[PDB]
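To keep things clear, I will list the structure first and then write my remarks on it.
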Amino acid sequence: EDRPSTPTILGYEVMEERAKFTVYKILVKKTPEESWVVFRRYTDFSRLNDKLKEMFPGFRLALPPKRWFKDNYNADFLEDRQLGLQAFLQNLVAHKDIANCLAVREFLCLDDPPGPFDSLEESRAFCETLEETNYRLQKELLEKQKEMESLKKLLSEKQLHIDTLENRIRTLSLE
Amino acid sequence: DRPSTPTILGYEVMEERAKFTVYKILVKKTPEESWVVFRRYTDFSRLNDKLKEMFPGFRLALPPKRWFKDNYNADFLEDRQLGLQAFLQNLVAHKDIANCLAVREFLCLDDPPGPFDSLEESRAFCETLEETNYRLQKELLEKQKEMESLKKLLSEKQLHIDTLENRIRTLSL
């Protein structure tokens, strides 16, 4: 029960759902005895961070630039990305309140850490499988369609109210 | 005459470490020269979106999309194949739906794969889950743009509304 040392990113390797993904190997050390490795995608970092912006607005963390879906297999960058993520982890456990944070603990498996020979199992049980992502996406697009429709309705009604207000203002403008 | 009723031959469970169901569709033109097209539930749905796009007037059936419950079941698969079969009957039975760009690009009327080309044509026409998700996120972005613009206008209108109502309050006395 104290300061977690800066989790180390060893490197990354490209793995598969037979969609090719880049995954990062993060070694995290509890005590000089207990230590383990977790696999995280850039995306998992992004999600954790979004939850962090949500939970602690007061302190906000940097992350290297998103791919923007257009993929780069490239000099620097990927190295630069890893440096950035490493910085992210350092600052993330350096902040007294965001470190013992729950989502973070879930992220680094501080509570129920994976064993030496597992890491993959843990992996697959943390990141979103393609179907789940697809589902999530369809939810988001639909919800946006209904909501945006509701917004348009409110727009019409509020503008007509503006016409009413304007004319009554003319009426008590003369009298 | 012109290509009649594509009947679906069957299905096979495929993978890229996410499991596909693909449907083997038999497509004929004249008494001879028969060929095969490979399509998944995804593409059928896409085509259906295109028809609901250009031609609102008639809407076509498709078996229930199912998510979490087991994607591969006796009844579920059977109905899927049956319904899709129906979709096809309707798809070629109608005038202009037999000849339309998306429809011919779909059923490979012009350059149909006869030989092993079929497996090839698969990977060439269809959106795989990566591609599907990619596109879906692109769309989601654009929508968030549109809603950014709308919330901006609603904010303007509401600001004006409070301005007018305060003026009415001041001109009340």
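Numbers in chain B come straight from Swiss-Prot, and the residues shown are 105-277, in order.
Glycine is no exception: its Cβ is also placed from the backbone N, Cα and C atoms.
Feature list (source: Swiss-Prot):
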DOMAIN    B:105-218  domain 'PX'
MUTAGEN   B:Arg144 to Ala  Abolishes binding to membranes enriched in phosphatidylinositol 3-phosphate
MUTAGEN   B:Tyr145 to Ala  Abolishes binding to phosphatidylinositol 3-phosphate
Per DSSP, the domain 'PX' (B:105-218) contains 41 helix, 24 strand, 49 coil
When a 10 Å sphere is centred on the Cβ of B:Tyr145 (mutagenesis position), how many other Cβ atoms does it contain?
-> 18
Number of other Cβ atoms within 10 Å of the Cβ of B:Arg144 (mutagenesis position) across all protein chains = 19
